[PDB]
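Here is the structure we will look at, set down as C-alpha cells.
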Amino acid sequence: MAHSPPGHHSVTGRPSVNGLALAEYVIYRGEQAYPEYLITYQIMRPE
Amino acid sequence: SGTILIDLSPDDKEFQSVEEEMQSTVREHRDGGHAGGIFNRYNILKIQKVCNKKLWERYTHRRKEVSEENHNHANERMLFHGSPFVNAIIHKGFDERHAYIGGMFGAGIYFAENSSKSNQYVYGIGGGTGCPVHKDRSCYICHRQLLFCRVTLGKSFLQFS
Ligand SMILES: CC(C)(C)c1ccc(-c2nc3c(NC(=O)[C@@H](O)CO)cccc3c(=O)[nH]2)cc1
Ligand SMILES: [Zn+2]
C-alpha cells in the first residue's frame, strides 16, 4: 500500500471527460473507511 | 470477529435513504455494460447495518487525527465500495489486502460516488469472469453485494482525468 501525496489524506479522481460521471476517491490507510451498510441486490434487465 | 449485521426493515427511514442513494447514482458506463452488466436500476434485496466496536473506534481515532491536520474538517463522505473481499472487510476492516496496487491513483483503496462504478468490481478487476455460477458479468439472477461506507478524505489531492 502506497502513501498519500505529501500534505494530503486522499486523492479525488475528477471525471474531466465524462459529463455524467461522478467522482472516485482513493485512500491509503484502511482506518480512513468504515463499512457501514452491506447491500444485497440484483441488477435489473432493462425493459 | 466482533461484527454483527442488523437487518433493516424496508419501512425503516434508514433503509429507504440508503436504497435511494444506491438507485439514484446509477449511470451508463463507457464499456457498454461489459464489466458490470447492462441495467438502469437495481432490485434491493437486503440492507444490513455493520456494527463492530473495535473497527468503529479505529475509524474515529484516525478521523480525529485527520481533522486536526485539516482545520477541524474530516471531509467525511458516504461512498460505495465493491470488491470480491466484502466478507473479509466487514469482519476484519479495510487494510492493504483490499487496495488495488495497480490502480490509476496508486496502491490504495478505491471508492465511488456512482454505485454502478463500484458494481463493476463486485466480481473483481474489470468484472473478472462474472458471477461464480454462470460466469456472466451481466447476470440478472445471482445476488451481488456492495458496501456503503463512511470515508474520511481530509485534504484530498485533486486529479483531473
Ligand atoms: C484488486 C481488488 C482488491 C480485488 C479490488 C480492486 C478494485 C476495487 C474497486 N475499484 C474501484 C475503482 N477503481 C478504479 O478506478 C481503478 O481500478 C483504476 O485503476 C473506482 C471506483 C470504485 C471502486 C470500487 O468500488 N472497488 C476493489 C477491489
Ligand atoms: Zn449468475
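Chain B is numbered as in Swiss-Prot; the shown residues are, in order, 951-1111.
Method reported for this entry: X-ray crystallography, 1.9 Å.
A Cβ is built for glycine as well, from the same backbone N, Cα and C atoms used for every other residue.
Swiss-Prot annotations:
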MUTAGEN   B:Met1054 to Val  Loss of activity
BINDING   B:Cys1081, B:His1084, B:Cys1089, B:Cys1092  Zn(2+) binding site
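Feature map: Swiss-Prot annotations on the structure.
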residue   : record               : DSSP (3 states)
B:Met1054 : mutagenesis position : coil
B:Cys1081 : Zn(2+) binding site  : coil
B:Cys1089 : Zn(2+) binding site  : coil
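Contact annotation for recorded positions (B:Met1054, B:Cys1081, B:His1084, B:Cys1089, B:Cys1092) versus ligand 2: B:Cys1081, B:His1084, B:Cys1089, B:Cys1092, each with CB under 6 Å from a ligand atom. Of all the recorded positions given, namely B:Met1054, B:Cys1081, the one with the smallest number of surrounding CB atoms inside 10 A is B:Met1054. Checking the recorded positions B:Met1054, B:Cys1081, B:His1084 against chain A with a Cβ-Cβ cut-off of under 8 Å leaves B:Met1054. You'll find the Cα of B:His1084 (Zn(2+) binding site) roughly 30 Å from the Cα of B:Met1054 (mutagenesis position). The C-beta environment of B:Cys1089 (Zn(2+) binding site), restricted to residues of the same chain at least 6 apart in sequence and closer than 8 Å, consists of B:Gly987, B:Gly1080, B:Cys1081, B:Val1083.
Cβ contacts within 10 Å of B:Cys1092 (Zn(2+) binding site), excluding its own Cβ and spanning all protein chains shown: 15. Of the recorded residues, B:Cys1092 (Zn(2+) binding site) and B:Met1054 (mutagenesis position) place their C-alpha atoms 29 Å from one another.
Neighbours of the Zn(2+) site: apart from B:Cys1081, B:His1084, B:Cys1089, B:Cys1092, residues of the same chain with C-beta atoms within 8 angstroms of the site's C-beta centroid are B:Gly1080, B:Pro1082, B:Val1083, B:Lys1085, B:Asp1086, B:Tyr1090, B:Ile1091. Ligand 1 lies within reach of B:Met1054 from the recorded positions B:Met1054, B:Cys1081, B:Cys1089, B:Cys1092, judged by a C-beta closer than 6 angstroms to any of its atoms.
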